[PDB]
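Novice: Below you'll find the structure I mean.
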Amino acid sequence: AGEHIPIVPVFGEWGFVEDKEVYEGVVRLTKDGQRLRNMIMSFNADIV
Amino acid sequence: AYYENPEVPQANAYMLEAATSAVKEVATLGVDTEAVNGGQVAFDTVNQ
């Protein structure tokens, strides 16, 4: 029935790397420190 | 001469610090109130 496409994507933080699109939550480089913090934890698990 | 007792490993102690820190992160919901909403809105809105 519509005269335009009725599906609208939303994005958290949107932009171009330069040639193509890129988008992210808040979580993009959060994963770097989180898995790191777990590594140090789990290494000491062996010692326990 | 005197008997040196286990003081509890610093490894075990440092692991216990990461143990107590693991639980209290997810306890917070963004809540800052003594009643519904106040940054816990996500849980209350899906109920209604």
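Numbering of chain A is taken from Swiss-Prot, so the residues present carry the numbers 294-341, in order.
According to its header, this structure was worked out by electron microscopy, 10.5 Å.
Just so you know, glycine gets a Cβ as well, placed from its N, Cα and C.
Swiss-Prot lists these features:
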MUTAGEN   A:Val303 to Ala, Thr, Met or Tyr  Overpackaging
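What's the neighbourhood like for each of these?
Specialist: According to DSSP, A:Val303 (mutagenesis position) sits in a coil region rather than a helix or strand.
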Novice: For A:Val303 (mutagenesis position), write down the residues of its own chain that are at least 6 apart in sequence and whose Cβ falls under 8 Å from its Cβ; none is a fine answer.
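Specialist: Expected: none.
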